[PDB]
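Accompanying notes for the structure given below.
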Amino acid sequence: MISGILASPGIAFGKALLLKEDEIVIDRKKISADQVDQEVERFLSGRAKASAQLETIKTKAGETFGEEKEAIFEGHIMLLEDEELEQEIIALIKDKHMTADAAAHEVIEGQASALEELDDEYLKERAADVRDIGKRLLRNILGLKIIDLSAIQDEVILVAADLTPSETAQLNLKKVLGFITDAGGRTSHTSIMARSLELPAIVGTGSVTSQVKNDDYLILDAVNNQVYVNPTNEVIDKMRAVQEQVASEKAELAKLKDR
């Protein structure tokens with residue numbers, strides 16, 4: 001009874017992989033000139049590893065999807081390295097006595113909102129992607145661990161409310177059998193990679209992420225635009241025969257000669 005937008009046709013079986021993240025909380029406490037020096041080291045030093053980690057992902061986007069996607073990530077890194085934005089963030093900490101996480105959010109607050117004022121798909125989408133650059137920085141400033149999605153060792157379905165271009169660029173396509181998320185479906189980066197790879201996919205899940213837990217057994221039919229949650233063995237057996245019968249029918253052509 002879950003009808004999504006159907007991004008690609010096909011049928012797949014696997015466990016539901018739910019991605020859970022800890023919410024990021026900003027501290028609104030004002031520090032004294034005694035701890036301001038520490039903010040500069042964490043901010044200045046944070047950019048040191050952040051630039052290195054993000055820089056590695058840029059190559060993955062170019063070697064995984066080609067230079068077509070590398071150009072989008074290359075521009076985002078320039079913003080982080082802009083000598084102008086760094087000086088402003090530093091001034092807010094010393095001028096307004098704000099923490100590095102709090103001061104950084106102020107700059108990002110206008111960079112993201114400013115891009116939303118433009119009515120271009122690239123500039124507008126850049127607004128969401130730019131917010132991601134600041135969101136990751138916040139997780140680094142507080143020392144929050146990052147989930148490494150490229151370390152998956154079990155073949156299962158990927159389920160998430162939404163994926164950011166950075167997470168998709170470093171995603172492992174060999175261990176994921178499909179993508180099912182709760183994205184509106186308008187220019188969704190996840191759906192775009194799916195169409196290029198022709199793998200089955202869906203995005204209009206609505207609220208499945210709030211109704212499924214990790215390890216749930218799900219069947220993606222990508223045919224009638226419906227997903228089954230907690231299906232009985234009788235249902236699985238029926239789809240296993242008809243679904244596999246389709247794949248076996250195509251193998252008969254290449255088994256003999258040309259028929």
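These residue numbers are counts, starting from 1, taken along the chain as shown.
Looks like solution NMR, at least that's what the header says.
Placed from the backbone N, Cα and C atoms, the Cβ positions cover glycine too.
Using a 10 Å Cβ-Cβ cutoff, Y122 (mutagenesis position) registers 12 neighbours. Under the three-state DSSP scheme, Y122 (mutagenesis position) falls in the helix class. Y122 to F appears in Swiss-Prot as a published mutagenesis result, with the remark: Is not detected in polar clusters. Is completely diffused throughout the cytoplasm. Does not affect function in sugar uptake or interaction with TmaR.
Under the heading active site, tele-phosphohistidine intermediate, Swiss-Prot lists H189, citing experimental evidence as support. Cβ neighbours within 10 Å of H189 (active site, tele-phosphohistidine intermediate), excluding its own Cβ and spanning all shown chains: 21.
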At the level of the C-alpha atoms, what whole-angstrom distance separates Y122 (mutagenesis position) and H189 (active site, tele-phosphohistidine intermediate)? 12
